[PDB]
Amino acid sequence: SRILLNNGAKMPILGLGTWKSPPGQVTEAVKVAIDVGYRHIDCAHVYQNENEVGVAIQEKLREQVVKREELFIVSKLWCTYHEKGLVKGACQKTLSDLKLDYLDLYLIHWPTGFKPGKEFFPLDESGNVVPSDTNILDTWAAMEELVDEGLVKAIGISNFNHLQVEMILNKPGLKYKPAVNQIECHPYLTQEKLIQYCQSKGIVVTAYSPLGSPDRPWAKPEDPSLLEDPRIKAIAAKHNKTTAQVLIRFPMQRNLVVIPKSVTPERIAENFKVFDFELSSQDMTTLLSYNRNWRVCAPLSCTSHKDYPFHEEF
Ligand SMILES: NC(=O)c1ccc[n+]([C@@H]2O[C@H](COP(=O)([O-])OP(=O)(O)OC[C@H]3O[C@@H](n4cnc5c(N)ncnc54)[C@H](OP(=O)(O)O)[C@@H]3O)[C@@H](O)[C@H]2O)c1
Ligand SMILES: O=C(O)Cc1nn(Cc2nc3cc(C(F)(F)F)ccc3s2)c(=O)c2ccccc12
């Protein structure tokens, strides 16, 4: 159920995603997730619900359902906080909201720095994202100070291409290698080259949007829909599982961590019931064959940033 990180800690391979979970419902989702066995929760300041996630963890600690040491809590440094002088503050905001004294894992959320300010997505008069003049290495160094201060046990990156990861690995005077690279990954975006790269460097990959993010706010009706793909439904039916269950078990058999999101109690329980079956060799091969290089997260508004990650092949 856990994968060994390069800081000596073990990370639960199945976690709960919290992007688009309203504060209205996320407290309940987390409480239930913890009741049915989740120990990993994936969070972010930009998700605007960390207080409410905090509320649920604190209550379950107090109910004596779980202890802190058994929980693996992940958050992410948003783009507007890449300046080295802003990083600790941003982490401590997250810590305070979550009502925690440490994070198990803190990620650079995107490789791209945006103009610091109140707005999460600063756009100019004409809709282009306004970048900041930060660079990956300076931001990484700032992430390193958080480990050395005991605020976070591990640090990592998200949405970095293999050259951006290589930049960090080759940093003269590097203090900590990234532990995790969290990237979009599912049968329509199978990431074979970037996964092979990361795992060859002892960097654990976390798969996000594993169900295709049907609730992503820019969805178009003509877009491919993983959960409704009849080819996947057919794999599911043969195993007497749901398509979500197939889609969650798929990265697990690639030695990935996976973080499906739900606020629906029934689905939170369903999604965790994936350690009682296996996908066969043909199933895995079949699912990888559905790759189309289609991304949930890849906005036109960011494509001119110097650090945009998705120009490179991988
Ligand atoms: N690092 C980054 O840049 C980044 C980017 C995107 C996502 N992430 C993380 O990855 C997590 C997962 O990705 P995601 O939120 O984009 O989407 P996802 O997990 O692929 O899909 C979530 C959608 O699927 C529905 N769903 C969940 N379980 C289901 C089931 N058993 N049957 C049918 N529908 C089900 C959910 O509905 P209900 O909730 O209404 O039940 C929701 O609409 C995020 O929440 C976030 O923590 C990180
Ligand atoms: O961030 C999440 O976890 C989910 C997420 N994704 N996206 C699509 C994005 N695509 C990006 C692309 C870059 C890029 F690096 F590529 F330029 C940088 C930043 C972003 S945000 C959003 O617009 C968003 C808005 C609010 C809360 C969460 C999200």
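Swiss-Prot numbering applies to chain A: residues 3-316, in that order.
Looking at the header, which is where the method is noted, we find X-ray crystallography, 1.6 Å.
Cβ coordinates are placed from backbone N, Cα and C, and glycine is handled just like the others.
Positions annotated as NADP(+) binding site by Swiss-Prot: 10-19, 211-273. The Cβ neighbour count for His241 (NADP(+) binding site), using a 10 Å radius over every protein chain in view, is 15.
Here the residue is the original one, but Swiss-Prot notes a mutagenesis experiment at this spot, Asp44 to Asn: Reduced glyceraldehyde oxidoreductase activity. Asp44 (mutagenesis position) carries a strand DSSP state (E or B). Here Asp44 (mutagenesis position) comes close to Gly17, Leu18, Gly19, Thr20, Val76, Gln184, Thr208, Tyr210, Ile261: these same-chain residues lie at least six apart in sequence, with C-beta atoms under 8 angstroms from its C-beta.
Cβ neighbours within 10 Å of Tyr49 (mutagenesis position), excluding its own Cβ and spanning all shown chains: 21. Swiss-Prot documents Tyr49 to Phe as a published mutagenesis change and attaches the note Complete loss of glyceraldehyde oxidoreductase activity.
Taken from Swiss-Prot, the feature active site, proton donor covers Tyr49.
A mutagenesis experiment is reported in Swiss-Prot for this position, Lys78 to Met, and the note states: Reduced glyceraldehyde oxidoreductase activity. Around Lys78 (mutagenesis position), taking its Cβ as the centre, 26 other Cβ atoms fall within 10 Å, counting all chains.
Counting only same-chain residues six or more apart in sequence, the Cβ atoms lying under 8 angstroms from the Cβ of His111 (mutagenesis position) belong to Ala46, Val48, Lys78, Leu79, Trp80, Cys81, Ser160, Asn161. The mutagenesis experiment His111 to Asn is recorded by Swiss-Prot, whose note states: Reduced glyceraldehyde oxidoreductase activity.
Annotated substrate binding site per Swiss-Prot: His111, in sequence order.
The most crowded of the binding-site residues listed here (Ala221, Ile261, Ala271) is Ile261, judged by how many other CB atoms sit within 10 Å of its own CB.
Proximity of the recorded positions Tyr49, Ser211, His241, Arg251, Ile261, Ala271 to ligand 1, judged by a Cβ distance under 6 angstroms to any of its atoms, singles out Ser211, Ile261 in sequence order. Long-range neighbours of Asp231 (NADP(+) binding site) (same chain, six or more residues apart, CB within less than 8 Å of its CB): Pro189, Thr245, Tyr292. Mapped onto three states, the DSSP output places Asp231 (NADP(+) binding site) in coil. Cβ-based neighbour count (10 Å, all protein chains) for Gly10 (NADP(+) binding site) stands at 8.
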